[PDB]
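Q: Just dropping this structure here.
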Amino acid sequence: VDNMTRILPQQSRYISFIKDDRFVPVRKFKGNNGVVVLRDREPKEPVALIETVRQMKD
Amino acid sequence: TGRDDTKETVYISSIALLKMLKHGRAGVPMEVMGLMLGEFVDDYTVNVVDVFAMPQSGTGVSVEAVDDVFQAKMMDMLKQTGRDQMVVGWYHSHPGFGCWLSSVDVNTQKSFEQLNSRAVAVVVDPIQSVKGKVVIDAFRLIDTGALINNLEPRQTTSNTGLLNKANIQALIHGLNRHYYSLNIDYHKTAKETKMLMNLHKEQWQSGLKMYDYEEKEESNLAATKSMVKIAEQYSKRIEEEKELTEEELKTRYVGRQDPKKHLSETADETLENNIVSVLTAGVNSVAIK
Amino acid sequence: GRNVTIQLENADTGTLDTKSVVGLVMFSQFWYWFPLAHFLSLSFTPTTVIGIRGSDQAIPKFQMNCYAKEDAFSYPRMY
């Protein structure tokens, strides 16, 4: 399942970001839909981003 | 451009209804008429305060029979008592016909629109006032112009949509091609409600008044005898009536006009009464002496 | 667009969403006044996990594990 995609409340239980990946939550997963701040292991190597759209239109 | 134009709920006072029924009932079957006096507030709240009747004309409802000499002079008697308020429409009674507006009635209503364009035409049907029903309906002209350009939806905006659709054919055709029919609600104060509600001086005294005793004797005898005759039917019924196919069981053993139930209702009504009967006699004796 | 649900309540604490109460009492009265329909909007909440990289404040692309039968929650048809 991709990041920033429709997640019904039922599939939200099972959601578990790969531990081996760079992105590991700073605390135990919130487990409920919402902004969950993630720690990125490496800023050197590329992190492809989705820049927020409001700033372009503004 | 203008108002919402939702047809008014005609809020009919307790007095105006009481007079209207009385007025029509006296005149039946000869058509009766009068003007409605009221006051116009909100967008759709017309409070019909009171009505008075105009002297029966041999032309029935007519523009001719709206007699300005009578009308004016009446305004003036009511003026001195300070009960005068603007004319907000007119009512008349057709008993001969259902509730709708005849071609003659449409002209009559057209004159009223000049006073107030939210004026109502109220049809009272006093022949069917003999039922528990009060058969009354209220109408307000629609312009032909509205229907030709198909602009009619304006008038039926933002509403619960409950419309009376009783009475069709010619009547309904006329209604759709001339007026708009909308609900009537009855608003009354609790002061008014209580006065009416109150009954006799002897009403709160009646429980020590009691039936003549020759009739209690008669009644006791009648009930014992009657149940016996229905009990025959009931014994016959449960001889059999344990097969199959529901409706057939009811025809075979006379399970239609069902004996068990009709017996259970009579037995209990008489039983409750007989408790009341004794209760009064003992109390009367002891309280007084 | 098939991404919103009506929540009864905040799902974190287990205790009422202020907005959501106002929406539904306002929605339920529309017979009296039809324009108030719109108030069901305050009850509408988007449901979606949005992961936010705390070292840039932007949305990282990455993939998460969901142990579930994948076909059983397939996206809706187009009617």
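Residue numbering in chain B adheres to Swiss-Prot, whereby the residues present occupy positions 18-306 in order.
When the header is checked for method, it gives electron microscopy, 4.5 Å.
Cβ from N, Cα, C; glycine included.
Features from Swiss-Prot:
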type	residues	note
DOMAIN	B:27-162	domain 'MPN'
MUTAGEN	B:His109 to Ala	Stabilizes ubiquitin pathway substrates; when associated wirh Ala-111
BINDING	B:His109, B:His111, B:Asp122	Zn(2+) binding site
MUTAGEN	B:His111 to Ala	Stabilizes ubiquitin pathway substrates; when associated wirh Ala-109
VARIANT	B:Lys208 to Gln	In strain: NRRL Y-53
VARIANT	B:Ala239 to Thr	In strain: NRRL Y-53
VARIANT	B:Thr262 to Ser	In strain: NRRL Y-53
Q: So if I draw a 10 Å sphere around the Cβ of B:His111 (mutagenesis position), how many other Cβ atoms end up inside it?
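A: Neighbour count, Cβ to Cβ under the 10 Å cut-off: 22.
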Q: Would you count the other C-beta atoms found within 10 angstroms of the C-beta of B:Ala239 (variant position) for me?
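A: I count 11 other Cβ atoms within 10 Å of it.
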Q: Express the distance between the Cα positions of B:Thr262 (variant position) and B:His109 (mutagenesis position) as a whole number of Å.
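A: Cα-Cα distance, B:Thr262 (variant position) to B:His109 (mutagenesis position): 57 Å.
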Q: Pull out the recorded positions from the set B:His109, B:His111, B:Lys208, B:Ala239 whose C-alpha sits within 10 Å of the C-alpha of B:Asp122 (Zn(2+) binding site).
A: B:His109
Q: Once near-sequence residues are set aside, which residues in the chain of B:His109 (mutagenesis position), 6 or more away, have Cβ atoms under 8 Å from its Cβ?
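A: Within the chain, B:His109 (mutagenesis position) has Cβ neighbours under 8 Å at B:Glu48, B:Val49, B:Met50, B:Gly51, B:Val78, B:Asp122, B:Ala138, B:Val139, B:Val140, B:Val141.
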Q: Count the residues of the domain 'MPN' (B:27-162) that DSSP assigns to helix (H, G, I), to strand (E, B) and to coil, and report the three numbers in that order.
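A: So the counts come to 45 helix, 40 strand, 51 coil.
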Q: Out of B:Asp122, B:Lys208, which of the recorded positions is least crowded by other Cβ atoms within 10 Å?
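A: Each of the recorded positions B:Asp122, B:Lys208 was scored; lowest Cβ tally within 10 Å is B:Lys208.
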